[PDB]
Amino acid sequence: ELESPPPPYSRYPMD
Amino acid sequence: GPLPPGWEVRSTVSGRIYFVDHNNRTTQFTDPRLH
């Protein structure tokens, strides 16, 4: 990945 | 668009693609379709 920590798995992500 | 119903796709304001899979409960910054 080499990227920053990804967004914690929320079931239904609304952003 | 062809996408497996297990792949919950979300995009971050950073301009990054970020996955949240419903079966393994995984979060990947790597998109397998983009390559």
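By Swiss-Prot numbering, chain A shows 203-217, in order.
Cβ coordinates are placed from backbone N, Cα and C, and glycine is handled just like the others.
DSSP assigns A:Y211 (mutagenesis position) to coil in the three-state reduction, placing it in neither a helix nor a strand. Of all Cβ atoms in the shown protein chains, 17 besides its own fall within 10 Å of the Cβ of A:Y211 (mutagenesis position). Here the residue is the original one, while Swiss-Prot reports the published mutagenesis A:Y211 to A with the comment Diminishes interaction with SMURF2 and reduces inhibition of TGF-beta signaling.
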